[PDB]
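Enquirer: Please see the structure below; I have some questions.
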Amino acid sequence: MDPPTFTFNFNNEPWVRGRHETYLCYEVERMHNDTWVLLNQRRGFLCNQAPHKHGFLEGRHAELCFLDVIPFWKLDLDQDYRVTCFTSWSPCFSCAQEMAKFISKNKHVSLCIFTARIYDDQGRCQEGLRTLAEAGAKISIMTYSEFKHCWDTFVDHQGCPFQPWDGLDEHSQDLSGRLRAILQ
Ligand SMILES: [Zn+2]
């Protein structure tokens, strides 16, 4: 992922101004049946698929595209895995139920979703996040740590260390208060 795209998409300044896409970075770690440790399996990122006459007519949300690729990972079906997602926006109502379905029918997948801004359409989105948590997914807001991790792991930084934008911590704190209230 190029630096301008990351910084533009994962900036946590409340404004819904220009950010019409949803980027999603994921990491997969095998549980390990004996010890306490996790094993690196794979990683990657993706974004939504805008409506297109030569593709998904009704559009393809990043969350749906993410679930589309898991089959291609070919994880041993009788093993436990940790799946972590860093998303620029939180899932819509429809994608939340879809992810909640996945983790409910699998059991061998621990899903942790870290989001930069919360997409709350003020309607059913809040309910969707409660459904995902009910399903056992960890839903949390990205802080300095998650932003830096993604920068170091998923960005072509070309050696440049991560440089936090002003207010990152502030917006991160506020969003955390809103999410905690949404859930409970
Ligand atoms: Zn969606």
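Using the numbering of Swiss-Prot, the residues shown for chain A are 197-380, in order.
Per the header: X-ray crystallography, 2.3 Å.
The backbone N, Cα and C atoms fix where each Cβ goes, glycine too.
Pulled these from Swiss-Prot:
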ACT_SITE  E259  active site, proton donor
BINDING   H257, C288, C291  Zn(2+) 2 binding site
DOMAIN    214-328  domain 'CMP/dCMP-type deaminase 2'
MUTAGEN   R215 to A or E  Abolishes enzyme activity
MUTAGEN   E217 to K  Modifies the spectrum of action against mobile genetic elements; when associated with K-247
MUTAGEN   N244 to A  Abolishes enzyme activity
MUTAGEN   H248 to A  Improved catalytic efficiency of cytidine deaminase activity
MUTAGEN   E259 to A  Loss of cytidine deaminase activity and significant decrease in antiviral activity; when associated with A-67
MUTAGEN   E259 to Q  Decreases cytidine deaminase activity and antiviral activity
MUTAGEN   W285 to A  Abolishes enzyme activity
MUTAGEN   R320 to E  Reduces enzyme activity
MUTAGEN   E323 to Q  Does not decrease cytidine deaminase activity
MUTAGEN   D370 to A  Reduced catalytic efficiency of cytidine deaminase activity
MUTAGEN   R374 to A  Reduced cytidine deaminase activity
MUTAGEN   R376 to A  Strongly reduced cytidine deaminase activity
Enquirer: In three-state terms from DSSP, label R215 (mutagenesis position) for me.
Expert: coil
Enquirer: Most Cβ neighbours within 10 Å: which of the mutagenesis positions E217, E259, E323, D370 is it?
Expert: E259
Enquirer: Given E259, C288, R320 as the recorded positions, which ones have a Cβ positioned under 6 Å from some atom of ligand 1?
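Expert: Only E259, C288 meet the Cβ criterion.
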Enquirer: Spatially speaking, which of the mutagenesis positions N244, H248, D370, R376 is closest to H257 (Zn(2+) 2 binding site)? Use C-alpha to C-alpha, please.
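Expert: Minimum Cα distance from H257 (Zn(2+) 2 binding site) across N244, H248, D370, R376 lands on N244.
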Enquirer: Would you mind checking how many other C-beta atoms are within 10 angstroms of the C-beta on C291 (Zn(2+) 2 binding site)?
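Expert: Its Cβ shell of radius 10 Å holds 24 other Cβ atoms.
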Enquirer: Report the same-chain neighbours of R374 (mutagenesis position): residues 6+ apart in sequence with Cβ closer than 8 Å to its Cβ, ordered by sequence.
Expert: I314, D316
Enquirer: Tell me the Cβ neighbour count for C288 (Zn(2+) 2 binding site), meaning other Cβ atoms within 10 Å of its Cβ, over all protein chains shown.
Expert: 21
Enquirer: Would you find the one among the recorded positions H248, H257 whose Cβ has the most company, meaning other Cβ atoms within 10 Å?
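Expert: Result of the Cβ crowding comparison: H257.
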Enquirer: Near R320 (mutagenesis position) in space, meaning Cα within 10 angstroms, which of the recorded positions do we find among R215, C288, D370?
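Expert: Qualifying among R215, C288, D370: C288.
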Enquirer: Check the Cα-Cα distances from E259 (mutagenesis position) to the recorded positions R215, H248, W285, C291, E323 and tell me which is shortest.
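Expert: It is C291, whose Cα lies nearest.
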Enquirer: Cα-Cα separation of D370 (mutagenesis position) and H248 (mutagenesis position), in Å?
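Expert: Their Cα atoms are separated by 36 Å.
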